[PDB]
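A.B. asks: This is the structure, below, for whatever I ask next.
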Amino acid sequence: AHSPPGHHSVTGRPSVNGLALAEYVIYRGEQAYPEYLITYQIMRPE
Amino acid sequence: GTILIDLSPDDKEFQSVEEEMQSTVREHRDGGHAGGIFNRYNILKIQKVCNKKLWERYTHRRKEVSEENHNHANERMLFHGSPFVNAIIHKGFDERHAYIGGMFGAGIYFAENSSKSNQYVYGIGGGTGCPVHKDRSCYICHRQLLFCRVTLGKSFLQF
Ligand SMILES: O=C(CCc1nc2ccccc2c(=O)[nH]1)Nc1ccc(C(=O)Nc2cccc3cccnc23)cc1
Ligand SMILES: [Zn+2]
């Protein structure tokens, strides 16, 4: 798709099994810059 | 033309990004099926990404969007996870590769919560899991996330 007329992106807030967390979508590559590269592992819980 | 500046963990830049990673973790209500089971991360490396071409490609666009939005770029720091980060950090984000079967269409998706992005490191729903163990809840393999400057401008709320 693209962005709706007059608009520049799409905020959304889908709910999975009751939990709602904010997605953000854009439709032009140049609208985001990848400033930090983060290397990591998920930590195992004791 | 990209280069990676490494941040020391005593650097306050490092500490803010790390804190942002850790503090945005949430308990996804699929029991950890896509991203794994965890509360905290082990943060191995934080690298700043310097590429002037992509930087100016970005700011220039943010100015275009700002004129269209009452002189507000509506900028945000947001996470992004996908199996293509090594491409993205060299060539820049590219809509021509967008997630075509997403909720909100062929777009480039970002997240507030780091753990939410984490769910997409190894594909949609994690799919298979890590390249080496096929374990979507692997604590051995290293993962990678991007922490990006995203220009939202005037954003449409959907669904
Ligand atoms: O943004 C996506 C979809 C997966 C995804 N979904 C989410 C949903 C909610 C919250 C966060 C996320 C999330 O962080 N990720 N996919 C995506 C795929 C590719 C690119 C991208 O810019 N790809 C590329 C950019 C540049 C060069 C590439 C060369 C080869 C392949 N891809 C290239 C951007 C987004
Ligand atoms: Zn693994």
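The residue numbers of chain B are those assigned by Swiss-Prot, with the residues present covering 952-1110 sequentially.
We read in the header that X-ray crystallography, 2.6 Å was used to get this structure.
A Cβ is built for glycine as well, from the same backbone N, Cα and C atoms used for every other residue.
Okay, these came from Swiss-Prot:
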- B:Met1054 to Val: Loss of activity (MUTAGEN)
- B:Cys1081, B:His1084, B:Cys1089, B:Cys1092: Zn(2+) binding site (BINDING)
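Looking at the shown structure, can you explain where the listed features end up?
C.D. replies: For B:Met1054 (mutagenesis position), the same-chain residues that are 6 or more apart in sequence and have a Cβ closer than 8 Å to its Cβ are B:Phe1110.
Counting every protein chain shown, the number of other Cβ atoms lying within 10 Å of the Cβ of B:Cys1089 (Zn(2+) binding site) is 19.
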A.B. asks: Where does B:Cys1089 (Zn(2+) binding site) sit in the DSSP three-state scheme?
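C.D. replies: The three-state answer is coil.
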A.B. asks: Within a 10 Å radius around the Cβ, which one of these binding-site residues has the most neighbouring Cβ atoms: B:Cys1081, B:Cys1092?
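C.D. replies: It comes out as B:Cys1081.
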A.B. asks: So what sits near B:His1084 (Zn(2+) binding site) in its own chain, CB-to-CB under 8 Å and at least six residues off in sequence?
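C.D. replies: Once residues fewer than 6 apart are set aside, B:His1084 (Zn(2+) binding site) is near B:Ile1091, B:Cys1092.
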